Amino acid sequence: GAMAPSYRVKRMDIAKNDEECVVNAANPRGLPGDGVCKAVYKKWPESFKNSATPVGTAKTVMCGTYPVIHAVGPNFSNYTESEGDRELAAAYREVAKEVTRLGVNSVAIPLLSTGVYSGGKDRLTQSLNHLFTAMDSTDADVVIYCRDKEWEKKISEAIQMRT
Ligand SMILES: [Cl-]
Ligand SMILES: [Cl-]
Ligand SMILES: [Cl-]
């Protein structure tokens with residue numbers, strides 16, 4: 001575990017993370033995809049061997065000795081608000097189980113279902129709160145990656161609000 005388990009946020013490409021493993025915002029089919037998923041495919045393409053997994057789950061595949069945890073959030077274009085919320089919570093719970101199993105001291109994680117799976121809504125608070133519900137009981141250092149300056153400020157404020 002980390003000596004003083006923490007949450008942090010950085011505004012940069014998660015493919016350039018400084019953590020012991022990465023969470024991919026995957027599609028269920030293990031396809032290269034776009035956004036975070038395409039960056040992850042370019043950096044760790046070996047991790048997409050048999051990475052297909054259903055919505056609400058996470059599947060880890062090693063790239064060398066570096067673990068890539070493929071976490072499949074719901075596409076809110078297809079799910080109801082109610083069912084989508086349940087599957088988004090479940091995907092983060094499966095990430096917490098994998099991070100624990102791997103014995104890593106740190107993990108890089110994007111906000112699931114906030115980009116092309118958002119169904120055109122702002123889901124920063126929804127997705128971040130499900131991330132906290134899952135990861136709070138883990139002792140890995142968690143580093144959240146985002147691309148937008150306003151999102152960085154809101155995620156940083158939400159972390160600091162608990163501290
Ligand atoms: Cl960058
Ligand atoms: Cl997304
Ligand atoms: Cl962002």
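Residue numbers in this text run from 1 along the chain shown.
Cβ atoms are placed via backbone N, Cα and C, with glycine included.
Long-range C-beta contacts of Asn27 (mutagenesis position), restricted to its own chain and to partners at least six residues apart, with a cutoff below 8 Å, comprise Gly33, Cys37, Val72. According to Swiss-Prot, the feature ADP-D-ribose binding site maps to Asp13, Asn27, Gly35, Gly115, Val116, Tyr117, an assignment based on experimental evidence.
Under the three-state DSSP scheme, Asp13 (mutagenesis position) falls in the coil class. Annotation of the published mutagenesis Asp13 to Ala (Swiss-Prot position 1343) in Swiss-Prot: Partial loss of ADP-ribose 1'' phosphate phosphatase activity; the original residue is retained in the structure shown.
Among the mutagenesis experiments that Swiss-Prot reports, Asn27 to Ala (Swiss-Prot position 1357) is described with the note: Partial loss of mono-ADP-ribosylhydrolase activity; complete loss of ADP-ribose 1'' phosphate phosphatase activity. Taken residue by residue with DSSP, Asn27 (mutagenesis position) is part of neither helix nor strand, so it is coil.
Record note (Swiss-Prot), mutagenesis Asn27 to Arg or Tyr (Swiss-Prot position 1357): Almost complete loss of mono-ADP-ribosylhydrolase activity. The unchanged residue is displayed.
Within 10 Å of the C-beta atom of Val36 (mutagenesis position) sit 24 other C-beta atoms, taking all shown protein chains into account. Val36 to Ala (Swiss-Prot position 1366) appears in Swiss-Prot as a published mutagenesis result, with the remark: Partial loss of mono-ADP-ribosylhydrolase activity.
Here the residue is the original one, but Swiss-Prot notes a mutagenesis experiment at this spot, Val36 to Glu or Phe (Swiss-Prot position 1366): Almost complete loss of mono-ADP-ribosylhydrolase activity.
For the mutagenesis result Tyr117 to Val or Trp (Swiss-Prot position 1447), the note given in Swiss-Prot is Almost complete loss of mono-ADP-ribosylhydrolase activity. Its Cβ placed at the centre, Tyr117 (mutagenesis position) has 23 other Cβ atoms within 10 Å.
Checked against ligand 2, the recorded positions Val36, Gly115, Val116, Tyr117 give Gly115, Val116, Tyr117 in sequence order as having a Cβ less than 6 Å away from one of its atoms. A 10 Å radius around the C-alpha of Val36 (mutagenesis position) takes in these recorded positions out of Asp13, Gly115, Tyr117, in sequence order: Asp13, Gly115. With a cut-off of 6 Å between Cβ and the nearest atom of ligand 1, the recorded positions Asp13, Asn27, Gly35, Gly115, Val116, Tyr117 reduce to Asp13.
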